[PDB]
Amino acid sequence: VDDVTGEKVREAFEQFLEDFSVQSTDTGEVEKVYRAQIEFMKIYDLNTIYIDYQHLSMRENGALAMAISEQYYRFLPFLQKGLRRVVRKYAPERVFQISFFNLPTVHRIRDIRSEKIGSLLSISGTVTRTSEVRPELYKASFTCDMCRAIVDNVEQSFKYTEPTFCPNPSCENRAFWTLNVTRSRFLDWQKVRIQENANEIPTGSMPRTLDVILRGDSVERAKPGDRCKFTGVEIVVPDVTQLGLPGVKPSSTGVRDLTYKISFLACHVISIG
Amino acid sequence: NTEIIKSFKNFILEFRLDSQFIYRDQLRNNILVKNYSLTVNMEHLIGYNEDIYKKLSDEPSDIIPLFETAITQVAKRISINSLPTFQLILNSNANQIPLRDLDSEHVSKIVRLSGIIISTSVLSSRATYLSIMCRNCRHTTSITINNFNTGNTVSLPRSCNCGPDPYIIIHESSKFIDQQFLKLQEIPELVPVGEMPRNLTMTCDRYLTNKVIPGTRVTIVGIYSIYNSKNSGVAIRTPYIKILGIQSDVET
Amino acid sequence: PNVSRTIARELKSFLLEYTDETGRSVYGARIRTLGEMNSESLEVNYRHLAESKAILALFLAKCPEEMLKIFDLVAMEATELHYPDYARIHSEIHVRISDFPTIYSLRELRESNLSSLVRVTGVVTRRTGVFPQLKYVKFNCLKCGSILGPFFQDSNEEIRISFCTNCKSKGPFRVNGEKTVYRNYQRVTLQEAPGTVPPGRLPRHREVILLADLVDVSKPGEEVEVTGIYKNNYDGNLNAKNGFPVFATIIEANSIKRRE
């Protein structure tokens, strides 16, 4: 089902960058620029790409980008596997991040609504109160009671938990959340608070904010107080601290209520303005 | 534990300078006034025997509560009902350790030093001998604590099964003592040119309370010990000096 | 590994047989300055070792947490041919690796500089008091005896070494105050120097652990140059943040230089 159409967006994207999306010849951009973008990262090894959004939508006439604009969150397992089938036919300690840019529209803070969860969009704002750079886990090696410390798979999510199946000892799913730093691959991120631009808003009534996560190789590119555009994803984060203004928050029948709020994720930041 | 009493019980009875012997005349004149203590000069231990002071200098926390029961077996050779546990107060003069250089090596060692006292506290109560009864079994017992190492080193047991800690302290038959909790600042003539003057906190036992006013120059002989309350780090303890014998000057 | 015995005999010749500038081997005339100050610290330059053997210069930047133990264990038996009665004065020497220019000011610390020797300058902001640390976890098991052998929890880790099947079954263990070797401890933070700031940005903090010799070497307001290592401290790392598995990073110091 989703495995089927997940390979279709995989094989189309794998067939996309193997072909060229640039027409003007004899003045640059000749013969599959994305193959030429690979070899420059083969010399330098910074593990990223910077591909256009319009250039994806020019070939199939938006037959593919409308899914990538809508169901963007589900396809990053399938876009990462599709890129890794390409470079192993090209290039011989590796991780890869897929950055987009050149979007048609710029949205604002007041137009943020929950019909666009897992989609792609841009936003402009003012950067305030940056923080420090810290590692995040993203892959664990949690051992067990027996000497088999084999743990390179499950529970890389946003919960800091360890796995349940494939038991090393003869026991069941024992205690969890162990991170043995001998083999675990951390990336770095920081947290900033974006604020709406001054010369758009009406009469001054404390304009609303967000908190944005900058993952990967985008760190310390946000200056304290300059305007920027960003990438599309809009996650929601489980939190505990929201209390005092109650609604109908559904319970979990270990009892725990669920409180949600909005947080923004990025992959490419551009400092226009 | 065994027979180190008799190696000290002969020290009180038989120590003797030229004509008049001291520790059977200091033990008798401190009972008629009802004073209940003793003052050992620490040079007279090592002149009489070196093997005794070898044990006392190595592991002092387990042997001074053995000498306190070696006195109260001698005061029943003089008085013949209520004779409590005696207290041992000692003083000497080897070499002052300044307050700035107290390393991690001097844990549980006899250390003397000097300084100025800043503040005191209000008195309190510590228990020595208490009586316990269980709530369901009602099996009475008696725990006698004599050692002092501040929070908890000796506590209630777990069974005489019955529940988690079924024991109650009975307040109608016990004995209690005092504690004082001073503070001590180093002398400003060992000047901290780029530092502030540090400080330590001591404890005092039953017969050294209310002896010193804030603002004096003292010399203090004690055990540099450690305690682990959380009242800022991982596996971090805190230092304090269990005073046994404050040799102040003339108060002036 | 078990290749360490090949390492032990072959850096020992660079404590005795490394000479320079017409005799006077600088690490034969260095152990004589131990003892007469009695200080358990060997100074070792990095340029004086990298020019001879380029193999071990790589094995300092790769994993110095297991490399420096072997570099300390044979460092005892270099002094023992000079001072044979040195088992009883601290019984231990740790080492003092000199300059290795990795990080420029403060802010180049990514994943790619993890668990490696980093050299960094800064300014001391504030510092705590001096405390003892355990360094020797000694149990209080009720089934076994209360000596029980020396076990090591000497990190920022606080190891969950449970006592199971000690004498006949799992005896309940605590800690006592008996016969263990404590050592000093003092946390001092450090921020970026005001001369080499980029325009506009605030300076950044970092926590530095000192250990057992280098306490009371700082004073608040000094241009200090730390040559520590860089690890991934657990034990309360963002306790209210479990949706973001974000770890705390503390530099454990290995040397301290003043302003130059």
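Here Swiss-Prot sets the residue numbers for chain C, with the shown residues being 201-460 in order.
Structure determined by electron microscopy, 3.8 Å.
A Cβ is built for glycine as well, from the same backbone N, Cα and C atoms used for every other residue.
Taking Cβ-Cβ distances under 8 Å and a sequence gap of 6 or more within the same chain, the neighbours of C:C364 (mutagenesis position) are C:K370. Under mutagenesis, Swiss-Prot gives C:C364 to Y, F, S or H with this note: Loss of activity.
A mutagenesis experiment is reported in Swiss-Prot for this position, C:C367 to Y, F, S or H, and the note states: Loss of activity. Under the DSSP three-state reduction, C:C367 (mutagenesis position) is assigned to coil, being neither helix nor strand. Under 8 Å, Cβ to Cβ, and six or more positions away along its own chain, C:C367 (mutagenesis position) finds C:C341, C:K343, C:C344.
In sequence order, C:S305, C:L306, C:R307, C:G322, C:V323, C:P403, C:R404 are the residues of the chain that are 6 or more apart from C:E392 (variant position) and have a CB within less than 8 Å of its CB. One natural variant named in Swiss-Prot is C:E392 to K, and its note says In allele MCM2-1.
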